[PDB]
Structure formats: C-alpha cells, structure tokens
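J.: The structure that follows is given in the form of structure tokens.
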Amino acid sequence: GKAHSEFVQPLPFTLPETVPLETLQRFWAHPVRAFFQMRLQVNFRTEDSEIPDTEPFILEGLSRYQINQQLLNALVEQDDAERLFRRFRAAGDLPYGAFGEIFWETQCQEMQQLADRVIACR
Amino acid sequence: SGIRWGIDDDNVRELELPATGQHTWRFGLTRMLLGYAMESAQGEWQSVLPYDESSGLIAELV
Amino acid sequence: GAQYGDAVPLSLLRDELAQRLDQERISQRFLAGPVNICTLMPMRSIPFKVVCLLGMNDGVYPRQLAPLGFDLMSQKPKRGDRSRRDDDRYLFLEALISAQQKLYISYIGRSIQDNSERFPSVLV
Amino acid sequence: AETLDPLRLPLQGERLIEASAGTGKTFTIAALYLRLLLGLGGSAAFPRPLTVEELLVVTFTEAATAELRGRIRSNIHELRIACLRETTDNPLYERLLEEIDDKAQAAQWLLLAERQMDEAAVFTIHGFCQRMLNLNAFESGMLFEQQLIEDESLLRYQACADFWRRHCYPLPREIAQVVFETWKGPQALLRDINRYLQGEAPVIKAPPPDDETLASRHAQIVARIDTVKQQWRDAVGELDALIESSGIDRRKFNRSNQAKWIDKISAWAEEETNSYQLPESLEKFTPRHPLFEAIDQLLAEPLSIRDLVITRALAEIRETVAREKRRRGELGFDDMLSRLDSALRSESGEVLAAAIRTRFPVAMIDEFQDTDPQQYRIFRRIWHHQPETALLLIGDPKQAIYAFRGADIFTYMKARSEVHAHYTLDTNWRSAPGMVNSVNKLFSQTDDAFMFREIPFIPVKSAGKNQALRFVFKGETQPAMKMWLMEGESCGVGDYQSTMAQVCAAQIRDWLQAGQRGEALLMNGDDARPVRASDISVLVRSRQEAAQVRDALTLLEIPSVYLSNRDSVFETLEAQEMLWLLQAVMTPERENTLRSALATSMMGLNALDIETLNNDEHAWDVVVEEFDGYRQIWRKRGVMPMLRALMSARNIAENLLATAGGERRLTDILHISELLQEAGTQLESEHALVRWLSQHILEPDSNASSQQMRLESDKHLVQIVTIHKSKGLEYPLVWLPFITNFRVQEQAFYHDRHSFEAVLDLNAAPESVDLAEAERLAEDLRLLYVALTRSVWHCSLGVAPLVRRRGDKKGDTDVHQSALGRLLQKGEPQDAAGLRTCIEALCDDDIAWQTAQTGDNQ
Amino acid sequence: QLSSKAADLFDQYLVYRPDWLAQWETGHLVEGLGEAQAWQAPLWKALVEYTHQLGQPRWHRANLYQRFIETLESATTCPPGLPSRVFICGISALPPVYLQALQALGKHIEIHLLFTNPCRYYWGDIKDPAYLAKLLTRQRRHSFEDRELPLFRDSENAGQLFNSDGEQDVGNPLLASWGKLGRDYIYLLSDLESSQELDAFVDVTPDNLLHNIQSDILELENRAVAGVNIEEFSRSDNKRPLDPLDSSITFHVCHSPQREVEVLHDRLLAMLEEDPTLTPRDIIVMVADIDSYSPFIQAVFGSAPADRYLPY
C-alpha cells in the first residue's frame, strides 16, 4: 500500500484590500485554529451535548465566568449589586437560597478587591 | 432555558420534595412566552427573567 | 372470558403486552435456496452434504436449565420424560449421523482478554 | 502446626490447610477430589462414595473455574485408563493404586461418573446463591424472572440528590454556613462516603441521640458556648498569672483580644487563646475560678455537625436505593448475598438449612482470602455443626490484596480459632534454593513480623527436582538477592525516581546487550540459553510512577510495553473522530457539519484535496448518494453492515498499514465497532445510539470490556505491571525499585481486637488512629511478601533512607514507620549510622549489596 | 408469577400423569410422592369445582382420551367419517399416551410410522428374563427375507442384558453415552401387541473417516484399543490407517465469534471453489443460539463484495 501524504501543502491565495480589526484579533488568538475555521470553512465542533441532569448546585467554567465579568462591569460603575443579584435569582442560575447568598457574598468580595485598584486610576 | 425536572408543582410535591417553583416545564414555557412578549433588559416581572431569543416568526413551536 | 371481577394496576398489562409483542417469531424462509442459518432445531433430521456447528465450549452446550424447584415428576422419573440436556445430547448424535460428505466443528480455546485458557465440550 | 500428607487427610469435622505461595494449589484439590469421588482412605475416609453431582467447589473467578473443570476432566481420563493397565508412569497414581481393592468396580464407577461431567456443581459465589434461591422459592421470597443490572452508581447519586434536596434546603443561613464550609454539594459529599455504603453497613462509634434534629443540636452548641462567653467578662480583669520570661506578652494581648471576642453569638470557630486557659495547661506551664474548669471540659472533646449529618445520611440513602430497586423490579449481585443471609438468619428457613445440607454433603472453598463476613456467617451457621458432613478449607493466609474490593482479613483471623486441625505444604517446584533461603532468611530477624500472633512463621523447603538452578553472568555466577543502597542522609524516593531510576534501566540494558553477545546465560544443569530482551520485568506500586520509570528507559533507547493499561478505549482520538464520522451519516445534508468527517486523520485527505472540493459542485454532489445509501443500510440491517461497508469501500485498512504504526490505531476501530453491537442489541431506538455514545464518552469507567488488547507476541519488550494484576504468573527476572516508600492513612476506620467488627468513629481519636494505622502497616508488609513470590532466578530491589521532616541532620529516620524499615531496624528507631553496619551484618553469600551509582554506563 | 407457573405445571401434569389427576378428582392422595402435593391437590379440586360451577364445559384431555380408547376398543371395523390413509414421519419422542391412542387406532385405520435410529440390531433395555424370549420372534424385509439381532441365543442370554438395566456391554461409547432418549423410546415402541415391523437399511462402505465412524456406529462393534497386554500396547499398526491429506472431519479453534464466522466464510468459499459440483442448496450451518450470533452473520454477508458474493 501507499502511505499517507502530509497534510500541509502550498496554497494559492490573493490578499483582499480591506480587513477588519476583529478578524485580525480572532486570527492571532490561535492561528492554527483560525486556519482551520476561516480559510477552508471546517470546524471540529464538539457537538451539542446533552442536558445536565439537574439544577447546578455549584458554578464553574463559563457559567461563573460571565457572572464574574458582569459583576465586575457593574461594580466598576459603583452601582447597586442587589438589583443584578435579583436579576440572576430571577434568571434561575443560582443555588437555592443560602448557598447562593454565600456564593454571592464571596464573589462580590473578591470582585470588589479587584475593583478597588481598578477604580483607583479611573 | 434551564429545564431539568418534572412537569408541575403537583408533580414536585407528590414525591415529597420542597416546591422550589423553578426548573420545570411550566416555568420554562412561561419564561419563553414572556420573552416573546418583551425584551430581557427591561427587567424582571414576576421573579422571571424573559428570554431574549424567540421574538420573530419562529414562536409557533412554543 | 375467564370472568375476572376486580381491578388491575397498569404494570401487569404493561409488561404482559411487552412480553406478548416480543414473543412472535418468523420461521418462513428455512428453505429459500441459499445457505441456511438456523438454530439446532428440536425434532428435525434432514440429510445434507456439509454440516457445520458453532459454539461448542464448556458451560454453553448443552443448555443448563434448573427445574422449578417444586416439581413432582423431577423426583419420580419415568419413560416419557423430555429433558433439555438429553434432547441436546440426542440431537448431537442425530446431526453427526445426518452428514453425508464432510463435517466441521469449531469452538473457542483462548480468551481474548488476557490469553487465558478455555476448553471444548464433553461431546467433542 | 504440622505438615500434610494428602492421602492421610481425614475427611471429618473441619479441616483448614494453610498453603503459602509457590505450592501448586490446583495440584492438591484435584487429588482430594479423585480420592473422595471413589471413597479411598479406610479409617480416614468418608463413609460412602459419592457421585459427581453431590460435590461443591466455590471459586472466585470464572477463568479459574473453567480451568479447574478441565484439569479434573484430564485427571479422571488419565486415572481410569491407568486403572485398566494397572501400571502407571506417575508416582502419585502409583501410590493411589495401593488402596484400590477392586480393579473392575473402579473402571465402572469412573466411566459412569465421567459422562456426567458437564453439569458438575462447581460455581461462583453469585451463581451459587441464585441457583439455591431459585430452587427454594417460597420460603426465600424470590421472583421468577430477574432483570439483572450491575451499575449501582447512577441510582446512588440520583437518590443522594434527593436527600440533599430535602434535608439541607430549609435551613437558615446562620446554620447552613457551617454545612457549606465542610462540603459544597452532593457530588462532593458522595466522594467521601461512597466506600462506606457498599457491602455491609458498619457500626458507628459514639452514636448521637436518634431524635436530636439539626436546629436543636445547633442551638444546644450555641447555649454550650453561651455561658462561657457570658462569664468570661468577669474572669478577665485580674492578674492571676505571674508575668516573667515564661509569661509571654502575647497572652496579655490574647485576653485583650478575648475582650473583643465577647462580641456576638453567630461566630463558630473559637480562638486558640482558650487553649492556654485550662487548669491542665496553665498549671504545668490554682483553680483560679469556678468557670476555669468549664473551658477544660469543652476543649477536650471537639464540636461539629458532621457526625450527625453523616449518620442521618447513611441509613436513608441505603433505604431509598433499595426501595427504588424493589419498586422497579431489579436485583443486584451485591444484594443477593444479603437477601440469602436474612433468610438464613431468620427462623423460617430451618427446613431450607436442612435441605441444602442434604443435597450438598461436602464443601470446599477456593483460596479463602476474600472471606466476606456475610459468607462466613452462612458457612459457620450451616456446616460448623450438624456433624457427619465435613468441610474443607484451602487458604493462603497472607497476600491479602483485595481490601479495596472488599476482602477482610479479620474474618479469616476469627475463623482460624474455631477450626482445630492445621496443615502446611512446603515444596516449591518453582525457584532456586538460593531464593528459598533468601525468603526464609529475610524474616528470621524478629518473630511476629506482621504484629499479629494469629498468622505464623514461614518455613518453606525448596524442591529436589530443580535443586541446581543457577544464573551465571560474565564468568562468575550471580547470587540471589541484590539490593541497592542509596548514598546520602535524607533523600526522597522522588530523587530516585528522577535520577537513580535510570540505574535499573542501565543494568537492564547491560543485561540485554550481554545476553545478545553471549556473555550472560540462563542455564539449568548443563544446558543453557541466552537471556532474551523480553522476560525482564519491573514492578511499581501506583500508576503515577509509571511515567517516572518510563523516561528512565526510553532515554536509553529501549521501548517498553505497558501491562497496567487500565485506560479506557473511549479516551483516545479515535472515539472523538468516530462520533463525528457516525453523526455525519445521520445528518447528510447540513454542509457545515458534513465536512467534519472528511478532514479527519482517519479519512486521510489533504488541504489541496478539500480546497478543490469546496469550490466544485459535482464532486460535492457525488458523496451525497454515497452517504444516503449508508444511512439506508443502517436503517435496514444494523451498525456492522453500515460500518464495514465504509471500512471496505474507501480502501483505508491497507492504506493505514503503509503508515508508521497505523496497525496500532486500526484495532480501536474494530473494538469500538464490536461494542456498538452489544449496545444496539439492548437499545432499540436508532437515534439514541449517538446519545449513548456521547454519554459513555464523558465518564471513563474502568470496566472489563472497555479496555485495550495487545498486539505483538513474536517479540516482547520489558513488561511493566502493577502488583494487583501480577497474580499467578512466572517471571524469570524482576525489579522492585520503589518498595521503600510509604503513604500514611488519615481516616480513622479500624477493626476491634475482639469483636472483629467494622467499628467506625467519625471523630479523630488518636487511640483509634493508631489501631487504624497498624493495619496499614501490616498490609504493606503483606504486599511486600507478594512482591517476592516471583523471580525464579534473580531478584533485585532498591532502598532509600527518607526522613519525614524537611531537614536532613537530626540523627533519626522514618523508614521504620514503613514496611521494610521496621523489619530491618528490628522495631527500633535508628539512623544512617545505625543502619549502615546493620545492612552489612547479615550479608553472607546471598546479599550482593552495592552503593548508589550516579553515572551512566552506556 | 405463581399463577403462570402453576398453569404450566398443570399443563405438564395433564399431558404426562393422568392417574394422579384421576385420583385427585376423587380426593385421596397418592402414596410415595414428595412434598407440595398436600397443597397442589386441593388447588386442582377447587379448580375443577369452580369451573363446573361457572357452567363451563367439563371435558378435558385425560378423561377425553381415556373414554376415546374405551369406545375404540369395542366398535365396528370403522365408524363413518374418518381419514382412510395416513403417513406419519419425523417422529422421535412423544408421550406414551399418544402411542396408546395410536395402538387403539391401528385396529381400524391404516397407519405408518417412519421411525429412525442409528443402529440396526436391537440395543434397548430389558425388564425380565421372560421378556427377551418373547423378543426372539422374526422381523422381515420389505420384499423377500427376514432378519434379527446377531448370534441369536448366546449373546442375549449371556451377560449382555444385565439383570435389571439394559445392555451393559453396548460397546460403542458414543451410542452408550448419547442414546438414552433413543433407547427408552425404542423400548417403549417394542412393547405393543399389533406391532408389525419391517425395515430397509442401506449399508455404508468405509473409505473416509466419517464413513468409518458411521460403519462402526451402525454395526455395533468397538474399534478402541485399551492396551491391556505389553504386546498390544507396544504395537500400533493393528488399527485402520488414514491418508494424511484427508479433510473429511476437521476442527478449528479461534478467539472471537467474529473471527469464527470469518474463518467459516473463507473455508466454505475455498471448498466451494475447489469442488465444482456443490450447489449451495445443500450446505447448512447450525449455531448454538441465534440471537447472540446473527449480527456477525449479517456483518459478513452484507460486507461481502459482489464479485464472489454468495447468498444466504
């Protein structure tokens, strides 16, 4: 039999005139991933996973990352956090009652600790 | 949406569990219909945050 | 039609309907014309030129069915009994004598998991 | 305390035969089976001969059962023809022909018993009880069809979620904060209590009252601290301690902070200033108050909610999962034993107890190490009394390496007391007299080498047929045991695993290069063979140091095969590619996700190959019908006709073979394809196989069928395998590098010295900690003895004097807290100076010791 | 579950033990039985009482064929409205009451039984020494002559038939180990009064190993060598030889059922290729259990390419 040819090949391409900034940002975030996902339009997608079996008792990953970003963006404007806390408790992504309260009380403390030296030079 | 458990409050109280009033199909459909009704940034109404996605001509699936 | 009178929970009807739907078979095309694949059919003896068997290891052939545990005829044997073990051991000899030209018998000797050892059956 | 002649064993009452490793245990049970099957022995035999259907052999693994049945099948077929010929080439059957009175009745009995061999009663433990419960239905309470399942984790977690939902939710925050501090959620809670729930429920030391609820206990603790916090404000305010150089100014600041510490009520964790406020503290470092003795009361016994929470969880989770299993109609392999035990314990089944002993008037047990207390209760209740029905026991009292599965040595410890007779076998038939002398000499320094009087000394005699096994290398010969001493004072075994783990690989490479050049030899008598590059093996304790030893060998350019590969097949790249490849068949129209499969490394295309197909329309149109037909084949016949058509059509199996190691990758496709058939014969929804696969991708279970297979057998590399998967195999050359390090245990869980029950103290009593630590000390010694029933010719090992503290120069060590250091230090704490000559004292013709070599030979 | 199991047991009782049901209808027990009859008897009594109380029909299997044989014993040559001629073949094992009914029916209607057996001479059991003297009558052939079991007197009056059981010296261990059902069934068959028997056996010439096996299992002679004396054990060439390139009976060992099916596929294809006159209407293959093996058969016989695709 004949062996597998190497995947890397010289490829013809002509440079366009105008390029957006965020296109450069997404390219330079991870160039191999960019070459796969915008040059020849494939994506090795981790397909849509199954529904989690229960309500989240504890938060990790993006499910707390966007919460941290939203809390920092709210706290940098020196606004009330109780309104946004009510918003998330209405949305339904917090532990029931006391555990969510304690989670909020520690997350707000750490984001305020960052936000003090953030706002020191605003 | 966040729908994981059984159907209604009778179902969650029949198996002798506290009525959390959330993460059920009635709660999810109410959230989705309220999100069809208004926008999400305007605020909560009945401790339910409306869902931003379904607003167009796709909502017959609801 | 058997004239029952009381009520029934739905689980009886549920699993009874499941077993009744998973009971029916199809035995239509035993003599289609190409090569035939079938179980060792009880009460059958047909001459053929080539006969081949599979799965002759220990603990699988013959079948090992325990009785119900309170049977009466299992304590007083008689002449007209029909045990599955004796039926299989008779069917093996019938299949041996039904051959005409060749024969082919195989089993499993080495377990694929850790290269342990197996054994064929007492008949072979 | 005496040896055994196998013919001279009386088959009455109870007989226990202790048999150490290197014995031929299989070659002992068959002789007794053949003797009892016809009834030889005269004054020391059973009253009547028995047919084969009346005999019971209980064995652990089906791989052992199928081999034992074949061995008896061969022995009967040999002895029967030997009886007809009346002359036998084997001395054992020559001896057994002495007591045979009739040389024509035996030829009838053996021939009639041989035809019934297929249904001989030799089962496993689970199959024994199921058959007995099916045979005895009414008094037991069994259903007639059992949907069998074996995955007791999903139901366990699902039911634990309900307990956490209904017993943690309505608490107030001031109580729930302390609960949240210890463990966050049910997933975190189950990890630390999973091993307690399985099997038999233990007995808890110091049980709290059965009605003390959570709020009542919390308020009681609040009131317990309330009086001390209220009355400390009058205790502070007088100089009742002499200030001096021993009187630190920080304690003045400590009750200065105690004045602040009388602040509130919701604070839980008290300050450490109260520890010096005790009569047992300040007097040695006057009563001084009536409340001064109250703090000594409340700081001698700790405080928490964890005991009550765990105790309230443990019974209810077991009750709920059992109720759900009963309601749905399944039954577990870990449940049938307990179901039989209750029926035997109750008074209803005495007719069952008589009926089973009527049908099975003999009992023998294989290996007896995994003697569960549930099983031993059954055996002692059935056959310890009710005479003229004897029982035999075959046991190997050490080597005890199924504690994580559930085997308990205390059941055997109790069982040794009541049984009277004791027997031991000596002949090895396996290894060198030098090795036998080494394993006899290594344990004669101190009596009771395992802190247990209930297990004896180990006198083992070598064989006589193979009394000249010699290993010769480079001129002179080579002694049995060669230990490697580490230079220095206080170095970790991590230092060995980083630097000096290459020394063993260097010696291995030297051995292989010398063997291929005819310098090393392997010889018996006068015949000789060269040493191959295959039979040398090395053993480790845990999976982590496999990486620490692999780099020491691949640096010197010897590839190494791995036998502890408990990695599931689902973790590799092939399953991730296979999910995309199969789901693209399910979605043959969505052009975004259809292109996932053609870019895979399995499919084998290039960038120029995809670029010319993206722009073209007709080349895209070609593959549409090819996948459409594949979907029709799957919807018509099954996964195999669908998948093997793709495996054949694109000419991929041959093309992978030309690549470097594509044959290594190709096996996993067929393994996954085989697993999909047993998936799809159970599951009937066609679309649900994809969600089954994605569900099984996430959690990597370590079950049987999900493991890999081996590839090469013409040649073999150096084999690395763990201790647990190293049972009953012959190894010429071994290496035991890291057998000097230890790992102390923390959770207090011990067995009582008299009751032998699983007593459990959820607190942290050091008296119980020492008792739970002595068992960990003994099991490491037993595993060390497991490590030395190998190495027919030569064994070697390393050692390192590791001190627990971070400093080096202190004059002591900590290896005597481990296994080998205690037996080499004779139960005393020593140092390097006290160990250097102790190592060299007992060296005579069998201990070739060498210093640490910080260098590379090739 | 209990109701279904009891229904199955009563069906088997009704087909096999008529006298126990006849006694339990009256109400007395039957001596000598084991346990569980003390509750199984009044259950059946109450069942028949209830099914008479409901007005349902009363006749069932046992009292049906008993009165059938009773009214067939005393009648004319044939009652009107019956089939004149009948053939019965493919029989190996039926309950003895069916044979009793066929015995009662044979006096009036012509019947034929195409019983099959792998032996020619008698190989059954014996009850009494007076039984075998009755068995010494003659069996004929279809056209011309008669025949009977070999060496008419000294063997069967000798220690062949041991005092209680059947032949202790059957010889061929294959037959003596596997033919329990056949031996019992032929003993049941050979205990009639109107039984007129005549056979037609085709001999087989020994040329292949399988033909050797069939000839030795038909003629009832042993070909084993135990090696009793030293000369017999030393010599080896007293048996029959075989050609070393014979494949009449082969064996094959594999590791997985998929590999087994692949091996059978390639071997069957090779034999079909080398032998010209072999129609695939002849080759059959049996398996132990079809539900655990049919996916691999589907696999090979769907993934076979069309160039040499054999049907199935």
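Chain E is numbered as in Swiss-Prot, which gives 126-437 for the residues shown.
Positions of Cβ are set from backbone N, Cα and C atoms, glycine also.
Relevant sequence annotations retrieved from Swiss-Prot are reproduced here:
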{"type": "MUTAGEN", "residues": "E:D133 to A", "note": "Does not act at Chi"}
{"type": "MUTAGEN", "residues": "E:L134 to A", "note": "Acts at variant Chi sequences"}
{"type": "MUTAGEN", "residues": "E:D136 to A", "note": "Does not act at Chi"}
{"type": "MUTAGEN", "residues": "E:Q137 to A", "note": "Acts at variant Chi sequences"}
{"type": "MUTAGEN", "residues": "E:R142 to A", "note": "Acts at variant Chi sequences"}
{"type": "MUTAGEN", "residues": "E:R186 to A, C or H", "note": "Does not act at Chi"}
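Give me the lay of the land around each of these features.
T.: E:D133 (mutagenesis position): 11 other CB atoms within 10 A of its CB, across all protein chains.
Sequence-distant contacts of E:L134 (mutagenesis position), defined by Cβ-Cβ distance under 8 angstroms and a gap of at least six in the same chain, do not exist. The secondary structure of E:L134 (mutagenesis position), as reduced to three states from DSSP, is helical.
The Cβ of E:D136 (mutagenesis position) lies under 8 Å from the Cβ of no residue that is in the same chain and 6 or more residues away along the sequence.
E:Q137 (mutagenesis position): 15 other CB atoms within 10 A of its CB, across all protein chains.
Spatially close to E:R142 (mutagenesis position) yet at least six residues away along the chain is no residue at all, judged by Cβ distances under 8 angstroms.
Secondary structure at E:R186 (mutagenesis position), as computed by DSSP, is helix.
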J.: Could you tally the C-beta atoms, other than its own, that fall within 10 angstroms of the C-beta of E:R186 (mutagenesis position)?
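T.: E:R186 (mutagenesis position) is surrounded by 13 other Cβ atoms within 10 Å.
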J.: Measuring Cα to Cα, how many Å separate E:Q137 (mutagenesis position) from E:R186 (mutagenesis position)?
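T.: Between the alpha carbons of E:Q137 (mutagenesis position) and E:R186 (mutagenesis position) there are 11 Å.
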J.: Work out how many Å separate E:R186 (mutagenesis position) and E:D133 (mutagenesis position) at their Cα atoms, rounded off.
T.: 15
J.: Report, in sequence order, every one of the mutagenesis positions (E:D136, E:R142, E:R186) having a CB within less than 8 angstroms of a CB belonging to chain C; if no such residue exists, report 'none'.
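T.: Qualifying residues, whose Cβ lies under 8 Å from chain C: E:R142.
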J.: Where does E:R142 (mutagenesis position) sit in the DSSP three-state scheme?
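T.: Note: E:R142 (mutagenesis position) is coil by DSSP, not helix or strand.
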